[PDB]
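Reading through the C-alpha cells given below for one structure.
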Amino acid sequence: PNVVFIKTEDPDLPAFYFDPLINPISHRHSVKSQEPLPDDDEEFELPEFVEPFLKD
Amino acid sequence: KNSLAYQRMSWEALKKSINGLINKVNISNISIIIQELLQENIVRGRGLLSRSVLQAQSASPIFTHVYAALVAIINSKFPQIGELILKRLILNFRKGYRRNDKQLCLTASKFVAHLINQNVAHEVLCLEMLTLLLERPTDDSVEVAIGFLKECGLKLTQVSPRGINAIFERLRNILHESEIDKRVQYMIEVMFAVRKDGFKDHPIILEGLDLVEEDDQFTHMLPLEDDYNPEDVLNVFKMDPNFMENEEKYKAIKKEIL
C-alpha cells in the first residue's frame, strides 16, 4: 500500500497539521443523515471526576 | 455670477467627462485612462469619482477588475478616494446582505474581493465578510461567500493561510452537518475545486490589475460592522469660496503626481 508520509518544511508549524498537499476532504453527500441520537433534556451527567483521558 | 457659473459648468462638464472616462477605462488603457481621469482633478469631485467607481463595480460584474485597478491606481497615490470607495462598497454589501438583495450584495462583494486582490482591502475585513456570510449559511449566503472566494481565494490563502483553513473547516462543518441540499453541496464542491486547483483559474490580479510596487500601495482597513459612512453626498456639487486656492493646490498636486 502506497505509503503517504508528508515531509514537512520547517519545525515551526504544529506536528499534526493539515497539509496543503493533502486533498481537501470537502466530503459532500445528500442531506447527510440523522442519528439514533439520544437527545438531551431527558437526563445525563458526568460525575465530576472523569475527564478527557489525559488533558494535562 | 461668473465664478458661480464657472463652478457649475466645471462641475457639469468635468462630471460628464469623468463618467465617460470611468465607463471608458479599459485594460489596454488602464494607465492611459487613469492619467486621463487624473488630468482632470479626480479629487475635486472625489465623492462623484468614487461614485462612478462604485457604479462601475456594481452595474458590471465583468468590469469590477477594471474599476479595481483604477481604484488601486487612484488610491496608491490618494488613499482617501479609494477609501471612500471601500466605505461605499461596505455600505452596499451590508445593504444587500441585511436586506436580502442578492444582486447588490453580490456586486458589492465583487468590488470588495477585487479590492482584497488589488491589495486595497485588509484580510480582517474579508474574514468578517466570509464569517458573516457563513454565520448561518443558506443557499444564498453560502453562495455569496462562494462567489467572493472564487476571486479572492488567492489573497486570503497566500497572505494568511489561516483564512483558508478556517474557510475550509467551517464550510465542511456547516455543509456536512446541517440540512443542506445539492445547491449548497455543489457550492461547497466548487469551493473545494477552486481550492485544490491552487487558484489557477482565478489569480489575485490578471495582467494590468496590479502594477503598483510592493509597499508603494495603500491597504486601509475599514470594517463591515464598523460604523462607516458613505460620504457620497459630495456627488452633488458645492460652491467654493476658495476654488482658486484649492484649485492651484490640486493642479500642482496633479503635476507632482502626474
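We number chain B the way Swiss-Prot does; in order, the residues shown are 149-406.
The backbone N, Cα and C atoms fix where each Cβ goes, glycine too.
Over in Swiss-Prot, the protein carries these features:
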- B:163-346: domain 'MIF4G' (DOMAIN)
- B:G168 to Y: No effect on EIF4A3 incorporation into EJCs (MUTAGEN)
- B:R331 to A: Decreased EIF4A3-binding; when associated with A-334 (MUTAGEN)
- B:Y334 to A: Decreased EIF4A3-binding; when associated with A-331 (MUTAGEN)
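Taking the C-alpha positions, the distance from B:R331 (mutagenesis position) to B:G168 (mutagenesis position) comes to 40 Å.
There are 14 other Cβ atoms within 10 Å of the Cβ belonging to B:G168 (mutagenesis position). Of the recorded residues, B:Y334 (mutagenesis position) and B:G168 (mutagenesis position) place their C-alpha atoms 40 Å from one another. Around the Cβ of B:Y334 (mutagenesis position), a 10 Å sphere holds 14 further Cβ atoms from the protein chains shown.
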